[PDB]
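Structure first, commentary second.
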Amino acid sequence: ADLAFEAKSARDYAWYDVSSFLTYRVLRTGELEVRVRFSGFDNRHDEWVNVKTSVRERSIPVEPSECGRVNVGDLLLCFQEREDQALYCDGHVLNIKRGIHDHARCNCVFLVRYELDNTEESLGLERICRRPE
Ligand SMILES: [Zn+2]
C-alpha cells in the first residue's frame, strides 16, 4: 500500500485526511509549508501546513483483536466530540481499564489526556487510532 497522510489544521489544531499536495512554499524564516487538499471536501478547505509539525503518515484503526498493542503513555489520534463540533486530535493514554471481550468488539476503556487543552476523556477502541510503527 502507498503512504497516506494527515495534516494538522492551524485553524482548529485537528488532524484531517489529505487527498493530495498541490504546491509548496518557503516562509522567509526558511520554514517549509505545503498546500494540501483535504479528503472528500470543498477546495476552499485548502490549507498551508508546516511540513515537519503538521504533516504525518496517517493514523491506523485498531481491531478489537489487537487492543493489546495500545499501552499507557502511547500517542493516539482520538475522536473528540464536544458541544457541537467533533475533531480528531492528539491525546496520550493515562490509564487503561481492560474489559472482557472477543474479536467482534472491544469494551476496554482508555482514559486519554488531550494534548492541547489538557482535558481528559474516557474513550473506547472505536474512537481512537494508533500511530504507525
Ligand atoms: Zn480491548
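By Swiss-Prot numbering, chain A shows 125-257, in order.
Including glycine, each Cβ sits where the backbone N, Cα and C put it.
All protein chains considered, the CB of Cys232 (Zn(2+) binding site) has 17 other CB atoms within 10 Å. For the recorded site, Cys232 (Zn(2+) binding site), the DSSP three-state label reads coil. According to Swiss-Prot, the Zn(2+) binding site annotation covers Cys191, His225, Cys230, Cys232.
All chains included, 20 other C-beta atoms sit within 10 angstroms of the C-beta of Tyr140 (mutagenesis position). Annotation note: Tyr140 (mutagenesis position) sits in a strand segment as assigned by DSSP. According to Swiss-Prot, the mutagenesis experiment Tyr140 to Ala carries the annotation: Loss of interaction with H3K9 and DNA methylation defects.
Of all the Cβ atoms in the protein chains shown, 16 others lie within 10 Å of the Cβ of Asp141 (mutagenesis position). Under mutagenesis, Swiss-Prot gives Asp141 to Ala with this note: Strong DNA methylation defects.
One mutagenesis experiment catalogued in Swiss-Prot, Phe165 to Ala, is accompanied by this note: Loss of interaction with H3K9 and strong DNA methylation defects, when associated with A-162. Secondary structure from DSSP puts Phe165 (mutagenesis position) in coil.
Here the residue is the original one, but Swiss-Prot notes a mutagenesis experiment at this spot, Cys191 to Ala: Decreased stability of the protein. Counting every protein chain shown, the number of other Cβ atoms lying within 10 Å of the Cβ of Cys191 (mutagenesis position) is 20.
Note: the Zn(2+) site is recorded as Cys191, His225, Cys230, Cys232; in the same chain, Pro188, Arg222, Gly223, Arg229, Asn231, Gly248, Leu249 also have Cβ atoms within 8 Å of that site's Cβ centroid. Other C-beta atoms found within 10 angstroms of the C-beta of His225 (Zn(2+) binding site) number 14, with every protein chain shown included. Checked against ligand 1, the recorded positions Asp141, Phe165, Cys191, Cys230, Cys232 give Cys191, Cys230, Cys232 in sequence order as having a Cβ less than 6 Å away from one of its atoms.
Closest to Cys230 (Zn(2+) binding site) in space, going by CA atoms and restricting to the mutagenesis positions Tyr140, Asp141, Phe165, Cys191, is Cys191. With respect to their backbone Cα atoms, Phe165 (mutagenesis position) and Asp141 (mutagenesis position) stand 10 Å from each other.
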